[PDB]
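S.K.: My questions will all concern the structure given below.
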Amino acid sequence: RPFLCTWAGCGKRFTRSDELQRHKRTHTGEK
Ligand SMILES: [Zn+2]
């Protein structure tokens, strides 16, 4: 099961779900 960020024009892939969620936090603005 590969993880892919299906955000508006992103398409960045991860092998870890925690990586994907962590990454997603940059879109939502959790910094
Ligand atoms: Zn993304």
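Residue numbering for chain A follows Swiss-Prot; the residues present correspond to positions 654-684, in that order.
Structure method, as recorded: solution NMR.
Heads up, the Cβ atoms here are built off N, Cα and C, so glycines get one too.
Heads up, here are the entries from Swiss-Prot:
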MUTAGEN   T668 to A  Abolishes PRKCzeta-mediated but not PKCdelta-mediated phosphorylation. No effect on DNA binding; when associated with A-670 and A-681
MUTAGEN   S670 to A  Abolishes PRKCzeta-mediated but not PKCdelta-mediated phosphorylation. No effect on DNA binding; when associated with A-668 and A-681
MUTAGEN   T681 to A  Abolishes PRKCzeta-mediated but not PKCdelta-mediated phosphorylation. Some effect on dephosphorylation by PP2A. No effect on DNA binding; when associated with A-668 and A-681
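Set these features in their place in the structure for me.
M.R.: Within 10 Å of the C-beta of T668 (mutagenesis position) we count 9 further C-beta atoms, all protein chains included.
Taking a C-beta cut-off of under 8 Å and a sequence gap of six or more, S670 (mutagenesis position) has these contacts in its own chain: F656. Taken residue by residue with DSSP, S670 (mutagenesis position) is part of a helix.
For the recorded site, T681 (mutagenesis position), the DSSP three-state label reads helix. Around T681 (mutagenesis position), no same-chain residue six or more apart in sequence has its CB under 8 Å from its CB.
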